[PDB]
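What follows is a short report on a single structure.
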Amino acid sequence: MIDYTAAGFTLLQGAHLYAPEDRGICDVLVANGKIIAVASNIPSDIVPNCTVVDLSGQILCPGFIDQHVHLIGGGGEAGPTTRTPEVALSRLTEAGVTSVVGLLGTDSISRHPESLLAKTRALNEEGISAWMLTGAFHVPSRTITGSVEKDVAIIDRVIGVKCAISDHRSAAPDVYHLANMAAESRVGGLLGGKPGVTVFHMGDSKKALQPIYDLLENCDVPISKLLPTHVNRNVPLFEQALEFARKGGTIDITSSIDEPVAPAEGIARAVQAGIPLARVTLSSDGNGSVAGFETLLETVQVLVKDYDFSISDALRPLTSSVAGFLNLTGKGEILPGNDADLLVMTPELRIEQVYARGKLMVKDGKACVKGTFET
Amino acid sequence: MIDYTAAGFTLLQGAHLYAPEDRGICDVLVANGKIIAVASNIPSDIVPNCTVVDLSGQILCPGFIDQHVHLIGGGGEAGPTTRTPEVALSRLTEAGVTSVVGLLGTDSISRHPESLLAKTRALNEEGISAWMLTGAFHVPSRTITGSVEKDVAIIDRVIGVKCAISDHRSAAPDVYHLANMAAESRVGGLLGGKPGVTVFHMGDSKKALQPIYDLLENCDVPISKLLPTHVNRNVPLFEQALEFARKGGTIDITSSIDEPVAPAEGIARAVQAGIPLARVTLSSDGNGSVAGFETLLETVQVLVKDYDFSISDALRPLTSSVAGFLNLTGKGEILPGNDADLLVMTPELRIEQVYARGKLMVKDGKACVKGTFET
Amino acid sequence: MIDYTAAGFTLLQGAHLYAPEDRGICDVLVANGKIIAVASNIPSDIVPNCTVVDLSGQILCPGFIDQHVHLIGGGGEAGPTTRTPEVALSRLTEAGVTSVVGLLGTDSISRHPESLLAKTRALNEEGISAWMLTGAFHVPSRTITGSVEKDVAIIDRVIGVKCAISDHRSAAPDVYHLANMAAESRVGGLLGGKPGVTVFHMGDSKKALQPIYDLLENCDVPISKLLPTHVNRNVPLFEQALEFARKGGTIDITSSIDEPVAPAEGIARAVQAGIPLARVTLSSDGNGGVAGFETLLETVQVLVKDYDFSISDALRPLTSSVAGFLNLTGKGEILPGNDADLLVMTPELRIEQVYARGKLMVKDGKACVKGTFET
Amino acid sequence: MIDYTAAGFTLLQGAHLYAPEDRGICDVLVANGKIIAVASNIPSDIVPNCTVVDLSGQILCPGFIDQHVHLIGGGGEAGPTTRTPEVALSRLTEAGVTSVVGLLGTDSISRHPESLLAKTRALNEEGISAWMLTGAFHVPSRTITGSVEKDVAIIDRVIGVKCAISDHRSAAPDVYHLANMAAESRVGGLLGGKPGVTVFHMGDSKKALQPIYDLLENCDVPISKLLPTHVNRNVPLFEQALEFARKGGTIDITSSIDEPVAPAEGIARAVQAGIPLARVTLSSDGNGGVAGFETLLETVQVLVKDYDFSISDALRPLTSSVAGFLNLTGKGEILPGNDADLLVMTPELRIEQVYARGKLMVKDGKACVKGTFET
Ligand SMILES: [Zn+2]
Ligand SMILES: [Zn+2]
Ligand SMILES: [Zn+2]
Ligand SMILES: [Zn+2]
Ligand SMILES: [Zn+2]
Ligand SMILES: [Zn+2]
Ligand SMILES: [Zn+2]
Ligand SMILES: [Zn+2]
């Protein structure tokens, strides 16, 4: 007997596959954490030492990508007792999240990019995929290397920068500071091979998107690198958000904000407004002040259920659109060559199994792989 | 005999209590520096080892809170010989001051936040309550830790920042510098549990409050965190001040400025203008260039005497309004659970006794507790 | 009815009291989180609105002081997945800990004193008493203000500095670097009113205590300011620690180290060697596998049960000796005027209730007060 | 037809395999750049879309690991015209190198770690495996983040630090400076999951290894973290290196130094001296006249051909010993789960093909994959 177990051959058979594109009943073959074949009727003996998983009657789709999570904890706005705890592995996986982007909020005094970076690396080791944004609400940005441009270019896991505008907790940044920061992230992304995006936490100020428009007139960063998040937090903002997307921008809807514009509602409206799903993303703001991750899946459910979306479409904002926006190669789509990050769900869209890089992380809706110190 | 002296039981009996609210003839019971009961006819034997103080015929009210004092000394505008000496404990207590906020002025070359911080701590130890503002006239601010946001968040006694505008002694700050500073103080306050205010020394420039209005358009700091002081220094300024308060702001009147708008006059006008007393505070600018603290009590006297104010109202600007403005928990009001900071006065409003945190500091109008090196 | 509930009057009746000193059956009267009277037969009606607790049959002693806890998490020695999580309130209280000293270890790259400071403050707000050490294994120290002297002098919660020597995880400090750091801690503590100690993490190097001796020859910091910890980790080091104690130093034994010198054994041997318990402390290294706090109570039990120590003596290293070494005023002993940090145990030394600053935190061995984010 | 080409299945058939361990005629099955099976007679049809390679008559061994290459160029010692050019991909692969460690030398003024880091990353993207050392001859080290500890801990590709001693091109470091740097590297590696080594360029000073011995007496960094290189440069130094190895250290012989101790001779003598091959490595100093990489293969050949070493043994210093010293997971040995970095040679030890991460890089002794700018 020759041992071929090192390959981790796994054949996922019989599910209705949503790539996110609907592919009907189709098989998925994996090896070494990667999707090596996607086709109907793959032979169960095509490769030696194969784990065969019968998924007939179930749905198979890409794992979710949540680009807005306070991995190391957040909060602190009402004093020290309000600092939230770091996020546990199992909380992400049970919610269907296989790829995450960590960031900081208001507090960048007791919270540091170096800590965020360590946590990011820990999660990668524990089995999922993670990246981070440098900076925090504060502008000028507090970085690891002392320069936004340098953090993005040199720190492997950093893909862009975070900031806050139009919010009572911002640093009152002027146009020049915002432009220069955005431009540094853009340039750093080019040199490091990162999307080099600038993510804007939006608050309730009546100035709404104004600062972004101002920025665009004061620099040459492409519109496609600027991401306003929390856009559903207030009406005028949301509306302004729709115009910004119409101009070529991408907008991030927050799943944890249920009023005045609910997440599913926002997504539907955007589509009805003529914005392609490719320019609409959804994120949780998980572990902030603790917001959980269940609203992600719930949004999907609502879209299909109450908004006439097909399952395919409903998945885009959490899969292909994000991956596309952040240029996350090998993520968000079920194609040969991509990472084996997959969800197994019931036809009613309840999570049964989660695989990350080909490893079974959750079974029967329960994490079977946990963080190092998870209790 | 069981010894219960550790509790410092003290029963203040028979005075006419102004909480500041008029409560008629009512008793106050104290233990461990705190007000534990407020009611008419408390039994003199309700607790063992009780010091009973008969205050019949007298008035009992909250200790004053002076939020503008140059604790370590100030001056220096006419050269080195004009640097004033540090403030002595007894000078505060004899004037009815039990809580103070220290700050710097023009000079932040020979004067340092670190020194101010030490003095602040010394006074706390000597028996009263004290806090400070970081910064000074100079903008950008000279701080302890190098960041306004960090000083406010991390240094326990620091509650906000000071600055100078519209004055021939300012640092010619631009809007951006002012906004960013204000925003840092605001954010630092949230993280440290401090009011996170910005205090503006106002000078005689015709620009008057303009810079503040400008700031508000350039940032999202709430109006309620911005405090213009010395507003009675000139007419147009005072008038502008009234409008600012009408918009939701709080204004600080300086007791030591007698012309062209006297302190009592300013307070009366503000009320007549429709501004609630809650948004009017009074401070001394004591020990600056040496201004004393007697004008505090005098203002109160004048308000009642010549302006038709009730005693209750007359006290607000030195007690409940300040405490409220700076979120000084346990101060400015006589309620169970609050600190036993109290004044004992004659019906004509002359100070007889002062208790700070339950300790008798002044008796028969004379300090009976003095600073460590007081002579 | 007059309300006197603000006082929080609590009478703990008829327990056998170990102060730690055996006081026999004795009562304890608490107000405002302070012990106000200790005596036999305190009249259940001596003060109004008094909560009376029948402790008959129980034991009463002071709350434990654990001076070596990784409050924000530690670890990291085997990569990022090894970073432990922050400490939760209930874990401390259930272990009988009412006062803690937080510190950093090996990792001072992903762990920062500012974070530690915030966590310290949260714990105080949550109900217990907490302080911290600046620095970490690294020498020269990583500090908050840029200076060890300045940190100790001006940051309220900071009481000294931490370092590592004779360990393969050290920074290879030379004597000057160590001496300067200890001297700074010392001076900063006089200025700030702190003990100004230097705590040395000891590793397994054969050099053992040598660097300490070297240090003493190169400076004038008193031996009573120098704390070697983890002394029970190896025999030869342990034996040198006894001589160190013999000369006037205090030694800290780690409860989480079982071999080669168990904690109880450690303490027993010190006593056999003629060392006064006043110079021996016991700490957990909690949250540093992943260290818990049960070993503290365990040690006390073992000493009484297998070693013939009296309860009083057994208690010293966790109470009076610690308070004594760190000059923690109001802690470690049950006396009028001290803080109401108490343990109620069964005659078999099992914890039933815990009071921290006069508040019931644990009842029937289970936390009834939890950290803000505890689930 | 189902497409399984994404797996990149490759079966290397019938070569005589040296793992380095002699495994006789044995097959190797590769998928996704990983070795998934090693066994005699693997069925040519065991997996679909399999490329089968007849290696009958050939030799198969692991790709070389060269841990001492001046990836961005070196030189500069005789003025600016002496700055050598950067290394080109094909030069490494044709020499049998599939994993490299880049470092700086004398010049750290016109040469920077940021440049080195970029080049390292380009090489990984181009097809091979590359890491680097921070620092350079200069002590204190010139680093990327300002700290040696921080560089090793947080920059993914950094595995330790370089320095120079006993050489007229040194910075005249004293022992403290060296000890601190080694300790930082050590600690940073635990945190970052890196070997955390210190590599010492040795020159011709009569002091030879002394500074290393001094160091060990002044710190607790393990001897297994200290790498003296260029040990064959002089006799007396060489002889001391043997004793060093004898004590548990590993020594690095330079392939480009022919006299007075030739590389093969060097390795032979170590063996004669009783040193296990595990503690002897061979590196090129390539790109540092201007050093090439042919000396690596040359050495192996000479050892077999003129010295009676077995092929397996001859291979160790370039493969398993290096991987072993640097903890390079997945490298240096042919085992299932390891990376598919392989050399196919003629029985006369002439390189025919090279696979790096399962990709054919060299065919018929000539590169078929070149650097982006190779012409
Ligand atoms: Zn946000
Ligand atoms: Zn957020
Ligand atoms: Zn002023
Ligand atoms: Zn002033
Ligand atoms: Zn330790
Ligand atoms: Zn520790
Ligand atoms: Zn060299
Ligand atoms: Zn070299």
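Residue numbering for chain C follows Swiss-Prot, covering 1-288, 303-389 in order.
We read in the header that X-ray crystallography, 2.0 Å was used to get this structure.
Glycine too: its Cβ is placed from the backbone N, Cα and C atoms.
Marked as active site, proton acceptor by Swiss-Prot on the basis of experimental evidence: C:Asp285. Swiss-Prot lists C:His68, C:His70, C:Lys162, C:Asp285 with the feature Zn(2+) 1 binding site. The Zn(2+) 2 binding site annotation in Swiss-Prot covers C:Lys162, C:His201, C:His230. For the mutagenesis experiment C:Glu77 to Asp or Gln, the note given by Swiss-Prot reads: Reduces activity 100000-fold. Here Swiss-Prot notes a mutagenesis experiment, C:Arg169 to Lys, with the remark: Reduces activity 1000-fold. The mutagenesis experiment C:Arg169 to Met is recorded by Swiss-Prot, whose note states: Loss of activity. Among the mutagenesis results in Swiss-Prot, C:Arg233 to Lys has the note: Reduces activity 1000-fold. The residue drawn here is the original one. Per Swiss-Prot, mutagenesis C:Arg233 to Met is noted as: Loss of activity. For C:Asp285 to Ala, Swiss-Prot lists a mutagenesis experiment annotated as follows: Reduces activity 100000-fold.
For the recorded Zn(2+) 1 site, residues C:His68, C:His70, C:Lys162, C:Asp285 set the reference point as the centre of their Cβ atoms, and the other residues of that chain within 8 Å of it by Cβ are C:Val69, C:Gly74, C:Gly102, C:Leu103, C:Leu104, C:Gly105, C:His201, C:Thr229, C:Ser283, C:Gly286, C:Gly288. Annotation: C:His68 carries the greatest number of neighbouring Cβ atoms among the recorded positions C:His68, C:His230, C:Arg233 [cut-off 10 Å, Cβ to Cβ].
Around the Cβ of C:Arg169 (mutagenesis position), 20 further Cβ atoms fall within 10 Å across all displayed protein chains. Listed in sequence order, C:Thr84, C:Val87, C:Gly102, C:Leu103, C:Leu104, C:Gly105, C:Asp285, C:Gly286, C:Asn287, C:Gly288, C:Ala305 are the same-chain residues six or more apart from C:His70 (Zn(2+) 1 binding site) with CB atoms under 8 A from its CB.
Annotated pair C:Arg233 (mutagenesis position) and C:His201 (Zn(2+) 2 binding site), C-alpha to C-alpha distance, rounded: 11 Å. In sequence order, C:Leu103, C:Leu104, C:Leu133, C:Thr134, C:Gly135, C:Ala136, C:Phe137, C:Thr198, C:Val199, C:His201 constitute the residues six or more apart from C:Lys162 (Zn(2+) 1 binding site) in its chain with CB-CB distances below 8 Å. Across the fold, the C-alpha of C:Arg169 (mutagenesis position) and the C-alpha of C:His68 (Zn(2+) 1 binding site) stand 18 Å from each other. Counting every protein chain shown, the Cβ of C:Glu77 (mutagenesis position) has 15 other Cβ atoms within 10 Å. It is 10 Å from the Cα atom of C:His68 (Zn(2+) 1 binding site) to that of C:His230 (Zn(2+) 2 binding site). Reduced to three states, the DSSP call for C:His68 (Zn(2+) 1 binding site) is strand. Around the Cβ of C:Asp285 (mutagenesis position), a 10 Å sphere holds 23 further Cβ atoms from the protein chains shown. Taking the centroid of the Cβ atoms of C:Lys162, C:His201, C:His230 as the Zn(2+) 2 site, the other same-chain residues with Cβ within 8 Å of it are C:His68, C:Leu103, C:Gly105, C:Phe137, C:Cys163, C:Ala164, C:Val199, C:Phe200, C:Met202, C:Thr229. Candidate recorded positions C:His68, C:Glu77, C:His201 yield C:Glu77 as lying near chain D, with Cβ-Cβ distance under 8 angstroms.
Closeness to ligand 5 is met by C:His201, these being the recorded positions among C:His68, C:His70, C:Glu77, C:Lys162, C:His201, C:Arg233 whose Cβ falls under 6 Å from the molecule. C:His230 (Zn(2+) 2 binding site) sits 18 Å from C:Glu77 (mutagenesis position), counting Cα to Cα. Checking the recorded positions C:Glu77, C:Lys162, C:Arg169, C:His230, C:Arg233, C:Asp285 against ligand 6, the ones with a C-beta less than 6 Å from an atom of that molecule are C:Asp285.
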